[PDB]
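Step one of this worksheet: look at the structure below.
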Number of protein chains: 4
Amino acid sequence: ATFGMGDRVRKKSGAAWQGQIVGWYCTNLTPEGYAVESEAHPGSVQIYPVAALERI
Amino acid sequence: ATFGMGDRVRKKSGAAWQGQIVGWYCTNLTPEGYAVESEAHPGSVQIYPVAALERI
Amino acid sequence: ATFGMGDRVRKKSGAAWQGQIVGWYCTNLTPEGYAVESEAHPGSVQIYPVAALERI
Amino acid sequence: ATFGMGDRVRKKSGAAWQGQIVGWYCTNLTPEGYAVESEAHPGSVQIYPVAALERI
């Protein structure tokens, strides 16, 4: 696992998102995915493949 | 229409979101809905029923 | 506008989605975007750039 | 944990969604949340609080 719970991450490119890792998912299309709760918008969560994200 | 393009709005309660109205949708479940581009996270857009939102 | 309200469309590639155009959005990152209500999952709506979608 | 990986679940009410549990998230607003990959739309994943979902 590239990231763990509570890591602060951001989207590398395109649509912006930044905040803490709050969860995990895996599908065939996205075998390593993460749920990220926005630091700016508490309670709002988006999910992204690991390649979309970087730790800060 | 309660809101128009470019209005600054926020979620009234629960998961937070704030930024500008960038679009519209309508379904039977949500006959008056809005797309809101985050002011904190440019490019990221979420969609909400009108009752969830308030103009600021 | 490539599509209009009620057109039946699907995602061209990656994550699947199919149903009817129910709305529109525009941002700098996505200057021509569409809200698509799933035909399989009524009430659930996802939003996509026009290039992601094709009419069927 | 109410559900486990691979359980087939659906939304109880409102916007429809159905498919398999593919992940988990937790936030203060949603201390027990699940990612559900659509069975109708492979690759598409939505996330919901546990109270929104039921196993089938």
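Sequence positions for chain A are given in Swiss-Prot numbering; the residues included correspond to 22-77, in order.
According to its header, the structure was obtained by X-ray crystallography, 1.8 Å.
Any Cβ shown, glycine's included, is placed from N, Cα and C.
Non-local contacts of A:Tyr69 (mutagenesis position) by the CB criterion (under 8 A, 6+ apart in sequence, same chain) comprise A:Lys32, A:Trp38, A:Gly54, A:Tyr55, A:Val57. According to its DSSP assignment, A:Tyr69 (mutagenesis position) is in a strand. Taken from Swiss-Prot, the feature NADP(+) binding site applies to A:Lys32, A:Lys33, A:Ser34, A:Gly35, A:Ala36, A:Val66, A:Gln67, A:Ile68, A:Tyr69, supported by experimental evidence.
Under the heading substrate binding site, Swiss-Prot lists A:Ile68. Long-range neighbours of A:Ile68 (mutagenesis position) (same chain, six or more residues apart, CB within less than 8 Å of its CB): A:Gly44, A:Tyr46, A:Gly54, A:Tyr55, A:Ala56, A:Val57.
Quoted from Swiss-Prot, the note on mutagenesis experiment A:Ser65 to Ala is: No effect. Here A:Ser65 (mutagenesis position) comes close to A:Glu58, A:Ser59: these same-chain residues lie at least six apart in sequence, with C-beta atoms under 8 angstroms from its C-beta.
According to Swiss-Prot, the mutagenesis experiment A:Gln67 to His carries the following note: Increases affinity for dihydrofolate 36-fold. Increases affinity for NADPH 110-fold. Contacts of A:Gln67 (mutagenesis position) defined by a Cβ separation under 8 A and a same-chain sequence distance of 6+ are given as A:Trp38, A:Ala56, A:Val57, A:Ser59, in order along the sequence.
For the mutagenesis of A:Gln67 to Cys, Swiss-Prot gives this note: Decreases affinity for NADPH and dihydrofolate about 9-fold. The structure shown keeps the original residue.
According to Swiss-Prot, the mutagenesis experiment A:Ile68 to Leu or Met carries the annotation: Decreases affinity for dihydrofolate about 5-fold. Decreases affinity for NADPH about 7-fold.
As a published mutagenesis entry, A:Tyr69 to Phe appears in Swiss-Prot alongside the note: Decreases affinity for dihydrofolate about 9-fold. Decreases affinity for NADPH about 22-fold.
One mutagenesis experiment named in Swiss-Prot is A:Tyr69 to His, and its note says Decreases affinity for dihydrofolate about 9-fold. Decreases affinity for NADPH about 60-fold.
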Chain C contacts among the recorded positions A:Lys32, A:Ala36, A:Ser65, A:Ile68, A:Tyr69 (Cβ under 8 Å): A:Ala36
Cross-chain proximity of recorded positions to D (CB under 8 Å), evaluated over A:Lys32, A:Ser65, A:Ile68, A:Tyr69: A:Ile68
